[PDB]
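Trainee: Handing you this structure, nothing more for now.
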Amino acid sequence: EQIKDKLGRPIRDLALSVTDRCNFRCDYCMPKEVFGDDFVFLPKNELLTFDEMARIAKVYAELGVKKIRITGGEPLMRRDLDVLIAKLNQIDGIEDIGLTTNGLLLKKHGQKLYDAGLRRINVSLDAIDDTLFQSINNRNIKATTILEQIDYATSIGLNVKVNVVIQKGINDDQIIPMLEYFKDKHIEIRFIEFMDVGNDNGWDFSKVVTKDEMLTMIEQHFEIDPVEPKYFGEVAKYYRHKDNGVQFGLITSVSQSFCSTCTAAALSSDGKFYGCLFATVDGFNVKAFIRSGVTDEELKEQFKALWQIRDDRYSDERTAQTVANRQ
Amino acid sequence: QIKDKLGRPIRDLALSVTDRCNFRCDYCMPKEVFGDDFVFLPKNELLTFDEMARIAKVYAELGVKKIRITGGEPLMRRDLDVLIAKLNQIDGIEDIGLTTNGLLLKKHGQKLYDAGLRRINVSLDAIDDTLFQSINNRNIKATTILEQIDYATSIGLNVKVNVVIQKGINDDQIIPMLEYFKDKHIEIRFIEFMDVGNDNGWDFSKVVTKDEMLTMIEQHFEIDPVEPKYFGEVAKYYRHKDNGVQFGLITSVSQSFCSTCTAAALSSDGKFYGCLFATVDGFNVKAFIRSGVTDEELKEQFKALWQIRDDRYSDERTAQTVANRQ
Ligand SMILES: C[S@@+](CC[C@H](N)C(=O)[O-])C[C@H]1O[C@@H](n2cnc3c(N)ncnc32)[C@H](O)[C@@H]1O
Ligand SMILES: C[S@@+](CC[C@H](N)C(=O)[O-])C[C@H]1O[C@@H](n2cnc3c(N)ncnc32)[C@H](O)[C@@H]1O
Ligand code: SF4
Ligand code: SF4
Ligand code: SF4
Ligand code: SF4
């Protein structure tokens, strides 16, 4: 009922990747040089079905998983995603379902998702200037379009948070504008340090604005209070406007790595297991295991075995290496 | 370059020079356990200064650039100035620091400075004379230790102060001590109290977290957060807005930092540890050296011992705490 990995960390979260497809080509994620005209995405039968995903989440819930995060790819591109939300809402032990999306398809699908039981979405939005944002997504999508999707989301009763990755020289001028826009909306925004591994190979700091450099900027424009963490090991450092009381947060992905409290497993779009959101090698093939014909007991024991041998700490590895590189 | 199992390099050596102390701090060397009848290490069971300088030179060749002198209370040793002069002549070694309760600073400060010591770290858990005396058990006033700090300062030593904050005991010293050392232009660091519970996770009942210290501080003082001087700096730094004096908060328990830990330790009885906390008796360096070994065999031993290190005690308790919040 509670499993711990090699670093003593219990399993609590499952990131479910539901597609490899996307409607953006963000330079730092799906650059069109790699994901271009001749890129071949997964054949449709090589994806996990919703029944397989729900079976997997069920057994994982038996081992202490309480939270499921739907991701991709752009998850709203997966047809009949509401069917998945509905099945996951039927599983005992699962307390929270979250969706990470660029938000473009929220007007199209949000109502379906809400009907099926979705209440929480995290919208990734890297700028609020239309020209800047278009140069980032490379699919001519205006920031203005996304803001309208966000307002529609809240209108139907979805709880919306916004996530922003700051790259020095690119969108670091977006911090103050985005803070003010969403402060007025009473929407929580999070800024995230850009993760980039150099040649050496700790962190590449050339495009990083750190949590602390970010916080020096903010303090010159706004009057703010540190918020004490809601719970032990809360990753995001929160602050609130004195106005007002609207909260925003800063994520120290690079300056202050947090693998020590990492309780997350991931399943890729092709149904392979990962104990870390980063991963250069193929994981155990959960998909082929399930499809070969197994009982729920055999599934559970393999899942348990996979967590117990887990020792992933990619970001902490990069941190130790950065320290060593400062020889 | 020499890295451990978690990819961490050696950069530091915590060097314990004595098992003796002139204080009896409740949470450290309680008077019960360490009473009159307690036999500390015989002089010849300690490492010689020559053994220590030899060990430090081998370590410098493997990456170490800082030595931190502790105990015990290091000023109970010996002709400490002689050790310091010898460590100061090792080229690989760029900084020597000393952790002290500060009591013997009028007695030994000058000769240590003359020997090459430039930085000291004075532990002082209370500024109030009564509360201090009941923490330390030896009737030493905070006023005494304060006066020692002003002496060390006047002879040229750079002084920082460390305060371990226990909720039911220390709590109310945060503001008086900040105010005092602010006028003095001395950096003070407040440290989260480290206690492990019956569940093997952190025990938060005596802990005042960095975050609740900061709430406290922002009511009485006007503060600027200070950007970390270098990557993986442990202490969180803040700056008084009027005179610019910095102070620090150390997240021992609320944000443990084993990932950037580059320290080896050597005990007063001459054992190696890869963690300032260790249940397992370390590699006996003393018996190894006294058996008759060359510098290369000593070097190959230290290198092997480091490469095999996977210590992460605080992170282990952090991960169990998360597992307990279950
Ligand atoms: C891979 S997308 C999947 C969900 C959806 N397509 C979206 O963009 O929100 C998930 C997140 O990964 C983040 N990401 C990818 N590369 C990153 C990097 N190098 N540094 C910080 N975040 C990164 C994106 O910014 C995005 O918020
Ligand atoms: C062992 S003493 C040695 C140097 C010198 N005798 C002194 O007290 O500064 C070093 C430090 O250990 C610290 N210490 C002992 N137990 C601790 C605990 N449970 N949590 C935080 N610090 C602790 C003391 O506060 C002291 O600053
Ligand atoms: S939208 Fe999300 S998944 Fe798509 S490229 Fe951008 S970040 Fe990546
Ligand atoms: S990098 Fe660390 S925190 Fe991030 S997913 Fe991997 S293990 Fe977890
Ligand atoms: S002074 Fe240092 S060594 Fe001595 S008992 Fe107190 S803390 Fe421990
Ligand atoms: S607990 Fe962590 S940081 Fe503290 S000394 Fe040990 S390994 Fe290093």
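So for chain B, numbering is Swiss-Prot's, and the shown residues are 4-329, in order.
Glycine residues also receive a Cβ, built from the backbone N, Cα and C atoms like all the rest.
Copying in the features that Swiss-Prot gives for the protein in this structure:
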| type | residues | note |
| --- | --- | --- |
| BINDING | B:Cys24, B:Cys28, B:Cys31 | [4Fe-4S] cluster 1 binding site |
| BINDING | B:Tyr30, B:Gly75, B:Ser126, B:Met197 | S-adenosyl-L-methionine binding site |
| BINDING | B:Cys261, B:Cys264, B:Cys278 | [4Fe-4S] cluster 2 binding site |
| MUTAGEN | B:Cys24 to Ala | Loss of activity; when associated with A-28 and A-31 |
| MUTAGEN | B:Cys28 to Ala | Loss of activity; when associated with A-24 and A-31 |
| MUTAGEN | B:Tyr30 to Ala | Reduces activity by over 80% |
| MUTAGEN | B:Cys31 to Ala | Loss of activity; when associated with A-24 and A-28 |
| MUTAGEN | B:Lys69 to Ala | Reduces activity by about 60% |
| MUTAGEN | B:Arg71 to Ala | Strongly reduced affinity for GTP. Reduces activity by about 80% |
| MUTAGEN | B:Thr73 to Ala | Reduces activity by over 80% |
| MUTAGEN | B:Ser126 to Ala | Reduces activity by over 80% |
| MUTAGEN | B:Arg192 to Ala | Reduces activity by about 80% |
| MUTAGEN | B:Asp198 to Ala | Loss of activity by 92% |
| MUTAGEN | B:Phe260 to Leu | Reduces activity by about 80% |
| MUTAGEN | B:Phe260 to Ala | Alters stability of FeS cluster and alters protein stability |
Trainee: Which whole-number value in Å describes the distance between the Cα atoms of B:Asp198 (mutagenesis position) and B:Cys278 ([4Fe-4S] cluster 2 binding site)?
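Mentor: B:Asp198 (mutagenesis position) to B:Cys278 ([4Fe-4S] cluster 2 binding site), Cα-Cα distance: 16 Å.
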Trainee: Within 8 Å of the Cβ centre of B:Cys24, B:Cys28, B:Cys31, which other residues of the chain have their Cβ, at the recorded [4Fe-4S] cluster 1 site?
Mentor: B:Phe26, B:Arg27, B:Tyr30, B:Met32, B:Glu76, B:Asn104, B:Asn139
Trainee: Please list, in sequence order, every residue of the chain apart from B:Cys261, B:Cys264, B:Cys278 whose Cβ lies within 8 Å of the Cβ centroid of the [4Fe-4S] cluster 2 site.
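Mentor: What remains near the Cβ centre is B:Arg11, B:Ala266, B:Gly277, B:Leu279, B:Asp314, B:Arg315, B:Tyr316, B:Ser317, B:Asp318.
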Trainee: Could you tell me which of these mutagenesis positions, B:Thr73, B:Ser126, has the greatest number of Cβ atoms within 10 Å of its own Cβ?
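Mentor: Ranked by Cβ atoms within 10 Å, first place goes to B:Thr73.
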Trainee: Starting from the Cβ of B:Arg71 (mutagenesis position), draw a 10 Å sphere and report how many other Cβ atoms land inside it.
Mentor: 19
Trainee: Rounded to the nearest angstrom, how far is the Cα of B:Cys278 ([4Fe-4S] cluster 2 binding site) from the Cα of B:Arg71 (mutagenesis position)?
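Mentor: Spelling it out, the Cα of B:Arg71 (mutagenesis position) and the Cα of B:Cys278 ([4Fe-4S] cluster 2 binding site) are 14 Å apart.
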Trainee: Which residue among the recorded positions B:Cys31, B:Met197, B:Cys261, B:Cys278 has the fewest other Cβ atoms within 10 Å of its Cβ, if you could check?
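Mentor: Among the recorded positions B:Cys31, B:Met197, B:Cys261, B:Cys278, the sparsest Cβ neighbourhood within 10 Å belongs to B:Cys31.
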Trainee: Output: those recorded positions from B:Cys31, B:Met197, B:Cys264, B:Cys278 whose CB lies less than 6 Å from an atom of ligand 6, in sequence order; none if no residue fits.
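Mentor: The ones that qualify, in sequence order, are B:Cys264, B:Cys278.
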Trainee: Expressed to the nearest Å, what is the distance separating B:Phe260 (mutagenesis position) and B:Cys28 (mutagenesis position) at their Cα atoms?
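Mentor: B:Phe260 (mutagenesis position) to B:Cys28 (mutagenesis position), Cα-Cα distance: 26 Å.
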Trainee: Looking at the mutagenesis positions listed here (B:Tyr30, B:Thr73, B:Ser126), whose Cα lies nearest to that of B:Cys278 ([4Fe-4S] cluster 2 binding site)?
Mentor: B:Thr73
Trainee: Can you tell me which of these mutagenesis positions sit near ligand 5, meaning the Cβ is under 6 Å from at least one of its atoms: B:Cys24, B:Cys28, B:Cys31, B:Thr73, B:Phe260?
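Mentor: Near the molecule: B:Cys24, B:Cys28, B:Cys31.
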